[PDB]
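Student: I have a structure here, written as structure tokens, and I will follow up with some questions on it.
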Amino acid sequence: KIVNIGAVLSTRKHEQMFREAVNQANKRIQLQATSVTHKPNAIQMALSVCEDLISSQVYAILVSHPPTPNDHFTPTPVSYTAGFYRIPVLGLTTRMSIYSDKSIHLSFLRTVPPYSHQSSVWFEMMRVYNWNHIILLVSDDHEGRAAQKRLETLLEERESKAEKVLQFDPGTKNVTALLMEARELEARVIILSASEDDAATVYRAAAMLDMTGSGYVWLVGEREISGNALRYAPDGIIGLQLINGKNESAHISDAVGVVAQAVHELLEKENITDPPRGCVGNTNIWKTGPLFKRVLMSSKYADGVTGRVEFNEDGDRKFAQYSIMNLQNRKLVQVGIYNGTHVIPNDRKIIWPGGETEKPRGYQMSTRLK
Amino acid sequence: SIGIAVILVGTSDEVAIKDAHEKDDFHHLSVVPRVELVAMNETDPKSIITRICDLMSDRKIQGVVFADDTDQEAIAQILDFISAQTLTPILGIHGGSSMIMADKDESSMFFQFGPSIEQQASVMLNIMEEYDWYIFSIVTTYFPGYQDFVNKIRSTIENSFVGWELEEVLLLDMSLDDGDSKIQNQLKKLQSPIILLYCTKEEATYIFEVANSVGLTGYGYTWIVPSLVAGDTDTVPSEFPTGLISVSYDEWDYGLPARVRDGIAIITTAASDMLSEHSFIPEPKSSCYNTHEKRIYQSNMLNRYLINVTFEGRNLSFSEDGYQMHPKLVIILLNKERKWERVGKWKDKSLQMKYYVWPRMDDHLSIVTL
Amino acid sequence: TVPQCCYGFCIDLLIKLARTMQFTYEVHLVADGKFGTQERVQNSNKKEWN
């Protein structure tokens, strides 16, 4: 038989790479390729996706991030237009946690973990550095609430509540009254979770209240390091960086390897019906897609060019690799590698804020009660 | 001259709607609304997108009211997508455009005519407590709104002096393969004479097809379902058990001679009151393409006033999530001959049934005392 | 709030603990004047004490 698979990217070199990848996979049944660029709006994207689905009648659609830095509102129309017929769609370079809800986004899977999953690295760091007093500081958004809930669940798993969780609305230019409360506490470890444009205001305010000297430990994520945050950033900040997520091409080759393993098991079942090419004609739900995406997420891939590929029961990646960076003299250096479940530092030395070289206790016992 | 469009789908009395459209008299305010009736089919979502684009681009259409007659649920999501991508407020009136919505967008302007889940739950609880039904059970599937239903029921049954009895809460999944055996096994644990349900039409038909094999649906078991389970009183899947209690929206004596008029009156007064005090009116370039910069003018005041409207001695104020907040509910029952017979009405938290005692459809005795 | 004077069975007991454990204290009165119970807040899924 013959069954073609489509996708949507915005690069000529990426289109040529996808063509080369499908030609190489042909040597591993018959499948073709289909791609289309991005539109400067949403309804144009939706109508183009419908037209391309009618012209090819594909059974799977791949989508990556546009050259836009946010890469949040772009994959939104494709998800609805595709899931209207209940066809699996795989995300490549998306990090927002909105697509992590099975209710609003029914048919959607991830190849890279979202921003809400960089909470187990912090948990392992706290477990290996015996840190039990932390101060959480998240924003008033959906990503902040998701990360807060994940961290609270991870902490409650061992029956250990955080000291105090503080929040601030986005677009704020004065958080002085907020930081004045976090300085009258017991903990000295500050966990931050905000955006690159908002984190710059926190760093500019912490440097005025003498909260960036010795004895303090700053733990942030990946979005708080890059961007214009490096201009206003004290030393000793321990950031995070993803292993191969930033580059598009490594995944495209690995994506076609796992989806093709499901097509071999797709045509090996009874009552199989190809999705209709009537993007304009029909309004029914194709029988394929509930059983297709069921075994697709459970398709255990052996090994690819970017590591093992697994999927939890949420349409997300699993067993990611993170590089524990560190800022010293306006230059980031690699200190450790998160091996999926554990942390192993290399022979490089760790520098802490203030200028000293010693692991702070992250606690200051007070002798005045209420 | 504010341009208001009217869209109809399927078979309907177009001449009656056209005759009844000229029934509102708003000469007390400068509105002079323009009406343009247009009919179309149910080809596909992309057809609806092209239609709304053409209508918005034809002649200065500042508002659209949508009606339908099918049982499709994704039409509401498509309308929400369109109203999020475009700053033109649209309203859901009848058909598939009335079915419930999980969550709108932050900048979306889309309002439906119909009750929420909490209101239907309260109505069903009143129905239960009026006929002395204190023992019940809850079974539902995965749907965007089951958690609100369960939380609303539990919060209501925890702060009352009367004696409730809740047990055997189920969260079965019908989207899995080969799980029918496990479903039929769990389902046999139900023993209460009152069973609540929260599913879709096909899901409810499948659940009843599985349940009648066990046999707890014949004589001593009553089933109550929300409004989306029935959907269309004209059609019956013939598998619904006899004696199915359902709370639906009023559609018998309140068809579509007045709903369009009420919607037009609402938008028109809103545009008038936003023009009188603020001395301004949002009238941008009426197009759908290249609307990324069309949001230069803030339209949150119109959105803030669209939830407060009264006319012809009636309260049409909407809510935060976008429901009527004051609907007129009715109660239907499936008798021997497969139809729906109206039993009672509900309005302003005041339930008025028609039967003083529920007809049981022997170990049922009478007892006299002194 | 206005300053007041406190003394009794539970006041001279805190002084003995403050001398043995060597800490400083700052006693104040509860605002609402209740002992504490768990209630419902604005008919929400969460519960709090008072």
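Chain B is numbered as in Swiss-Prot; the shown residues are, in order, 34-394, 403-411.
Header entry for method reads electron microscopy, 3.1 Å.
Just so it is clear, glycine is given a Cβ too, placed from its N, Cα and C backbone atoms.
Copied straight from Swiss-Prot:
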MUTAGEN   B:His60 to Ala  Normal zinc binding
MUTAGEN   B:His127 to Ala  Reduced zinc binding
BINDING   B:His127, B:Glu284  Zn(2+) binding site
MUTAGEN   B:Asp283 to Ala  Slightly reduced zinc binding
MUTAGEN   B:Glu284 to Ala  Reduced zinc binding
MUTAGEN   B:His311 to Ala  Normal zinc binding
MUTAGEN   B:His359 to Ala  Normal zinc binding
Student: Would you list, in sequence order, the mutagenesis positions among B:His60, B:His127, B:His311, B:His359 whose CA lies within 10 Å of the CA of B:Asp283 (mutagenesis position)?
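Tutor: Of everything listed, nothing lies within 10 Å of B:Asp283 (mutagenesis position) (Cα to Cα).
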Student: Would you count the other C-beta atoms found within 10 angstroms of the C-beta of B:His311 (mutagenesis position) for me?
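Tutor: The Cβ of B:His311 (mutagenesis position) has 12 Cβ neighbours within 10 Å.
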Student: Under 8 Å Cβ-Cβ from B:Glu284 (mutagenesis position), six or more apart in the same chain: what's there?
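Tutor: Those within reach of B:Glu284 (mutagenesis position), by Cβ under 8 Å and sequence separation of 6 or more, are B:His127, B:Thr266.
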Student: In angstrom units, rounded to an integer, how far apart are the Cα atoms of B:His60 (mutagenesis position) and B:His359 (mutagenesis position)?
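Tutor: Just about 27 Å between their Cα atoms.
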Student: Which residues, sitting 6 or more apart from B:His359 (mutagenesis position) on the same chain, put a CB under 8 Å from its CB?
Tutor: B:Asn348, B:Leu349, B:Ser350, B:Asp381
Student: Using the structure shown, find which entry in B:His60, B:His127 (the mutagenesis positions) has the sparsest Cβ neighbourhood within 10 Å.
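Tutor: B:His60, out of the mutagenesis positions B:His60, B:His127, has the fewest neighbouring Cβ atoms within 10 Å.
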